[PDB]
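Below: the structure, in structure tokens.
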Number of protein chains: 4
Amino acid sequence: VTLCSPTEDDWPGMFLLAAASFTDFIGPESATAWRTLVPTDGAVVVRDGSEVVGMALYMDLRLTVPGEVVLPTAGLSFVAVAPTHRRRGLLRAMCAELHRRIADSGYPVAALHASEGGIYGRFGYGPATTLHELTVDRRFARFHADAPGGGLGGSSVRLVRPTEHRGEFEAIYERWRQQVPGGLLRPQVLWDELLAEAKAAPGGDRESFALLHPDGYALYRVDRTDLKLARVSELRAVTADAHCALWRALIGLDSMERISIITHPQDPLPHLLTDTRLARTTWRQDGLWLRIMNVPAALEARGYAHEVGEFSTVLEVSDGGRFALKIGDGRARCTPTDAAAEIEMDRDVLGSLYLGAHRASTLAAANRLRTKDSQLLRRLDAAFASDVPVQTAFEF
Amino acid sequence: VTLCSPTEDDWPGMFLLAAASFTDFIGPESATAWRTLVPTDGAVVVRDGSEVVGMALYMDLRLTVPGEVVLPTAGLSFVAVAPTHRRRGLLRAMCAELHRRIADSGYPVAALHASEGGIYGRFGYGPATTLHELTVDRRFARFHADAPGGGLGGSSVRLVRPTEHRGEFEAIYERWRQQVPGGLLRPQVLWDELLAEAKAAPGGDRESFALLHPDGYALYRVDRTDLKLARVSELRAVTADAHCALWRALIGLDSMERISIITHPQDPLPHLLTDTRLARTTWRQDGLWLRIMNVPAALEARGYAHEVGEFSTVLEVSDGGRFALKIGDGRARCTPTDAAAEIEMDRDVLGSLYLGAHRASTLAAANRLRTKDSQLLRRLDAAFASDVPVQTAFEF
Amino acid sequence: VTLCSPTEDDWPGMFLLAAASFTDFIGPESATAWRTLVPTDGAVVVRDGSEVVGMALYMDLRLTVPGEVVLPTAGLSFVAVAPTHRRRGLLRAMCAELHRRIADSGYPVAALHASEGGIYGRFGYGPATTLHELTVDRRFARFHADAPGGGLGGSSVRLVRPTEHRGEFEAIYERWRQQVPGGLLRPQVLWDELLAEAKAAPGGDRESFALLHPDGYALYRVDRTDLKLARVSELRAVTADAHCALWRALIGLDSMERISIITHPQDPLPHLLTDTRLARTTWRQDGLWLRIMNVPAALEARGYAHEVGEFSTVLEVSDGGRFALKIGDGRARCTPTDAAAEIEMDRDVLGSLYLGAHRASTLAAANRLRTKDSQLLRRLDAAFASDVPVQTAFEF
Amino acid sequence: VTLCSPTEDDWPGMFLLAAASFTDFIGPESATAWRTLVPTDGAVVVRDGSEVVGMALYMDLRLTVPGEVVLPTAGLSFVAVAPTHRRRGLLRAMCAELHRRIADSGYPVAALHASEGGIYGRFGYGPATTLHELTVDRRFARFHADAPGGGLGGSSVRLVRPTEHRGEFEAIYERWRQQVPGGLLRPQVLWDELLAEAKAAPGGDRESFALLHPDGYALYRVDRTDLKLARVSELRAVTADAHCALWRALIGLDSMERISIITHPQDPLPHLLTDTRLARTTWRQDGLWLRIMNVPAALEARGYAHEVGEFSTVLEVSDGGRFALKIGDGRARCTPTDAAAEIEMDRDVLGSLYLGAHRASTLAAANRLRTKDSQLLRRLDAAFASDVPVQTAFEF
Ligand SMILES: NCc1cccc(OCc2ccc(Cl)cc2)c1
Ligand SMILES: NCc1cccc(OCc2ccc(Cl)cc2)c1
Ligand SMILES: NCc1cccc(OCc2ccc(Cl)cc2)c1
Ligand SMILES: NCc1cccc(OCc2ccc(Cl)cc2)c1
């Protein structure tokens, strides 16, 4: 078993392992498009001699963190071990090599979407966003008197064919991803892929439509088997008015019984209706996972809540060093120290705090975060909270 | 149709309307026990002449709010309109009369559990706690290395018959309800009712067992139809160690496939496992609803986050007056003013903010809360947040 | 943690652990009746000091093995570890103590029914009978021209109330259990229990009826929820005519769509119909598990197939000694030797061969049985086969 | 209604009846390939005058029987009566004509797969193999310490694309079918068909993969609707090591919850796991059906168990003659006699005994086999048993 960067000849073998590992495998054509996001030396393979029994790679991404700061992010993807080669340490070896290359290349953070919840914790990835599925029984849904855009006169929303308004979707998404923690820059090849998936497939997905507002869009399709369910694949709204206008249009889909969307826990939709309970939480899961590669670069890069006064502490990450951490006026300074630790946690836990999806108090109650000072806990909770709620951009 | 306080002769008629209105109707014997919590003049009935076509009442409760402050609370319950008398304004008339008596009696807050999500908003009740069902597939569940009580030697938890340890359950619950926002004082008659429901019923619920720790208990029973599901009716833990010790015992129920509990969104259970995803969110609903009866008494009574600096604003409640609100050092002063409003909201919205379950920012994005100052929003969010996560005590 | 024989005072604590461990817990009254089958020193408990955190016991049973030989059998039952005390070696300690007492008392075999398939292998128990559920869609079922009892004139079968023909059921079962491998002697207290379970229970099982023939009976009841399914709890037939006559009567239950029974893989029922496929296998599971306590006493006690010629080999049981085994004229002699082993297997594997339910060839193909001689395999398969197919008597 | 051999002009009409009769109809292209296995005069049609209202044919196959003996076998297939022409005796007439041609041509046995269990018994076909579906919950599956290939170092199994290793699959299958009773020689055109079905179909089956060992292969695909189920279409292992190595690889499919396979009752898979119960029997059905065309040629052709001593009897087949049958040293002689019958049975029953899937004792208990001598029964059971368990090759 030898771990080396993959040659051009290995890609057919890598595509075979992919096809056998990923039931949602996007196909060799789509794989070749995402692969334009993989840098030179961004991929490893394990060869049994000979054939590919293991692979892993990272893509060059840009991730928005609290304070509207954009970090270079290594997005791990296409991770597979052959069913013939389990329990041989191949995933551990591939992750150690990519982490070395990611850290040497200067990335402050790595990120992934997890096939299972029990694998990536031990390599330092913490779940950092929360997927929340809402299903609305739109036959009962009535908008609250307070909800925006209840006035008479033309709708600001249009029903359109996605492929004919690419420019407008691109510009609205660019504005969205720069203002929301969890936002990811979407390159042209991923717009090519998204618009190609919006066509109907024989014996597959039905056609996608769009609802378009100057400051937001929704892409939706009727479910392939449940013909009374519309699934919203993506709703991106830059203003509260755009969000409300798009939901009025979706609740106007009078053919449907139910509208479902994978959104975030702080989605205001329920509060737009006279019955908040009509927006039912039907599913909840970890979304994006983060590994903080450089503790001080990551902690100094993001913005913090202005509402907490200046404080200083000492944070130890279990294998990531010990730092004097001073947070004031929305900014952190994070410098080496050998002074006694006031807070300890594993690296994964810092990833789970980093975008504001998990409270320090909640992690402390599980003993994943350790301090003897409950005032310091309250200050950490307040400082790491995100003013703009964390959202999940798109899977990779 | 006449609305009057019910006489002794009306209770059989009220029990008939109850039996026909509530499929979960607790029965005349249990009804007579809860009724010891109803004060003189705490009940109204509507008579068609003659017979009972409408009823409503409140109980004298004690509700813990952020800062460990206990408020006298009017708990509305036993609310029913006859199926013969819909759309005649009976619920509106009964709620106006009880609200008048509740306000004249000096209660700062009223509370209820809602049969439907669309009814109580218009009478000024806002959903103020969130029920979160977690289902654990305990066959995969392994505790994280960091989780407390992983050491060898005797368990601190005992499997017991609930009826033989009443005193210990009472003392642990009393400690729990005083330290948690949403806590309700549980009177002796409700302990009599709880321990009576823990016996098996022929063709009904199976026997309840308890897991007992010095600082917490869990009551559980096997589901009547799904024999591989244990339902935890109630887990009350005063320390993180008690919470972890009780979950180790519940995951030791090797006969079961699944353990379910109705808990709160900040339950640390997921963080205790190596796979956070095993603790699946299977259901989410409003729990306790609050109506703020006296805005200034309620706002001054609760404690606020110490992490936000002193600030002053003007809050208008749509039919509840306008107040100069100054929040500093964890305390509010809330005094009459005719100065221009900086924040407006309906009374229900204030109930939804009051225990920290809903962010002002989330309600503002739905236009349920209106201000032109985004800094004031951030300050309100931070100040109304609860250090101790809001929990739901018991339905009424 | 101390392991000791249980005192009279411990039984309430043992009944509490039982109630919490066994959803099918038969209740304190029934427990007290089965307990008349437990000998002095047949039970162990583990006390945390104080309270019962572990228990296990054996009953005195009589088990029929091939050749119509009846062995004294220790039937393990009522085995439970408290959910508070998992992963502390309590089951291993309780099984070692009972096995010591069972071996010192002179039992050649122990037996149990397994709550799960992965626990008892490591203590030397092998699955030794196979439960096979057949479901017949009786609306299509027609008897083959060859099937016995197709003649005109009175039926030999009567529909009766079980409690009014106890004597006849007892005598037919006594004849059945002595002629079938897997048969268990059923004592009077277990007839008291069986006839008590045949009454309807409010919100529970419906009434049981019997079909009675001079040489067989069936006990059946309509399923509590599926009102078109009759479940046969027990069919005991001493002759092929009794078996066919009883199935003609069961297929005469014209109210039902389906008849189900838990039987054995060699049940001739399918061959009685013109469409063998109507007798559908809906479920298959291990039934009785055996631990051979004394290899030579067990191997010499049972009869062997007369169709295989005399042969000699050397059998090693992994921690059970090495024996010269000579099988001829349906009889084995099994004597100590230090000569080289020709066959090796763990003790559990010998239990799985002992009643003829599993072929040596099948176990050899899994490498659970090891020999270099394929002729010896064929001879072992032929010699351990049972002329009378193995059946499962009743759970304990 | 006239029964005649079909002309070239009739095939479109035969393809129309096929399309309307067989929901699994393989299509005209595939039909044309299987048709290369039909001899001149191997097909009959019934014409209403005019159009095809009935058809039936046989293919030239080679069937392995106990003793590794290969018989020429007439494989009936493509049997259909028009829904317009039921209850007119068309199937009986078509089967009598083909049976005449099959017997005159010199075939000792005919075979088929039955659409229903109640049709072919009366034409002399007995079910002769048993399909057994095992479903493994691979998330719990752990291999027993005794299981082969538990050592460290390279796997002997490779994940491959089926179409790129045709030669290796062909050679492994050829070795398998010659050593296993029920094996069928697979001609080149059926390899062309098998490899064509391994490609993904739009709105149809997903892509098939292979696991390849020097001495075995498995072909599997993810189920089209249940994305956590892998279905093994075919596993052919010549050694126990190949069988164990392939199952280790299949249980390494970490994306799946369940692996299912249609195998035989003696599959050793359950015995490879620490929990035998994880390999659940989810379905059981007759597989291949046999009609013995020439009793003496069939009885003398197959090998018998060497473990039973020489014996002689007289067997009468109900319309198939009476024979002196002498079985000794694994060989039978079967000669005409008018001596009194000691064993009687219909022709279908002999087909059910012929490959060892059904015991004579089991058929005797249903009175499908009649003798007054229970010693002769035991000898027949032992002699007709197959050392190598009967498997089902492929449907036709
Ligand atoms: N989990 C489905 C999903 C969704 C989107 C992208 C995706 O693969 C990304 C990817 C594929 C191939 C390569 Cl070379 C690099 C990256 C998978
Ligand atoms: N929703 C079920 C439920 C649960 C607990 C109490 C309950 O009724 C409370 C109550 C009943 C009767 C009276 Cl006079 C006063 C109060 C209903
Ligand atoms: N698994 C259900 C079942 C069925 C029959 C008997 C049974 O317990 C047997 C038993 C119970 C109590 C005692 Cl002291 C001794 C033996 C359990
Ligand atoms: N039952 C499905 C199935 C599976 C495989 C073959 C098959 O038809 C075989 C066949 C088809 C056409 C002809 Cl001319 C001859 C033979 C049917």
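Swiss-Prot numbering applies to chain D: residues 3-51, 56-402, in that order.
Any Cβ shown, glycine's included, is placed from N, Cα and C.
As written in Swiss-Prot, here are the features:
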BINDING   D:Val85, D:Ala86, D:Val87, D:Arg93, D:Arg94, D:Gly95, D:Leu96, D:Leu97, D:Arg98, D:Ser121, D:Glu122  acetyl-CoA binding site
MUTAGEN   D:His119 to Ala  Decreases catalytic activity on AG substrates, leads to a change in the number of acetylated sites
MUTAGEN   D:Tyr126 to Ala  Abolishes catalytic activity on AG substrates. Abolishes catalytic activity on HupB
ACT_SITE  D:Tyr126  active site, proton donor
MUTAGEN   D:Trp197 to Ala  Abolishes catalytic activity on AG substrates
MUTAGEN   D:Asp292 to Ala  Nearly abolishes catalytic activity on AG substrates
MUTAGEN   D:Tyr310 to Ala  Nearly abolishes catalytic activity on AG substrates
ACT_SITE  D:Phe402  active site, proton acceptor
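All features noted in Swiss-Prot, drawn onto the structure.
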residue: D:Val85; record: acetyl-CoA binding site; Cβ contacts under 8 Å, 6 or more apart: D:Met61, D:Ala62, D:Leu63, D:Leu97, D:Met100, D:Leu118
residue: D:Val87; record: acetyl-CoA binding site; Cβ contacts under 8 Å, 6 or more apart: D:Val59, D:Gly60, D:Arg94, D:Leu96, D:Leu97
residue: D:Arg98; record: acetyl-CoA binding site; Cβ contacts under 8 Å, 6 or more apart: D:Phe129
residue: D:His119; record: mutagenesis position; Cβ contacts under 8 Å, 6 or more apart: D:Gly293, D:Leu294, D:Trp295, D:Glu401, D:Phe402
residue: D:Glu122; record: acetyl-CoA binding site; Cβ contacts under 8 Å, 6 or more apart: none
residue: D:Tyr126; record: mutagenesis position; Cβ contacts under 8 Å, 6 or more apart: D:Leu118, D:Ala120, D:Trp295, D:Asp354
residue: D:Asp292; record: mutagenesis position; Cβ contacts under 8 Å, 6 or more apart: D:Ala120, D:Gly123, D:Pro133, D:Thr135, D:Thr136, D:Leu137
CB contacts for D:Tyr310 (mutagenesis position) [other CB atoms within 10 A, all chains]: 22
Rounded Cα separation (Å) that holds between D:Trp197 (mutagenesis position) and D:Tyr310 (mutagenesis position): 32
The one of D:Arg94, D:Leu96, D:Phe402 whose CB sees the fewest other CB atoms within 10 Å, among these recorded positions: D:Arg94
Pairwise C-alpha maximum, in angstrom, for the residues (D:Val85, D:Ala86, D:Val87, D:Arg93, D:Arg94, D:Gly95, D:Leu96, D:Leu97, D:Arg98, D:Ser121, D:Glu122) that bind acetyl-CoA according to the record: 19
D:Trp197 (mutagenesis position): tally of other CB atoms within 10 A of its CB: 15
Among D:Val87, D:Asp292, D:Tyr310 (the recorded positions), residues with Cβ under 8 Å to chain C, listed in sequence order: D:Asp292
Entries of D:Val85, D:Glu122, D:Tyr126, D:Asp292, D:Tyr310, D:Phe402 (recorded positions) sitting next to ligand 4, with Cβ under 6 Å as the cut-off: D:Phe402
Per DSSP, three-state class assigned to D:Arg94 (acetyl-CoA binding site): coil
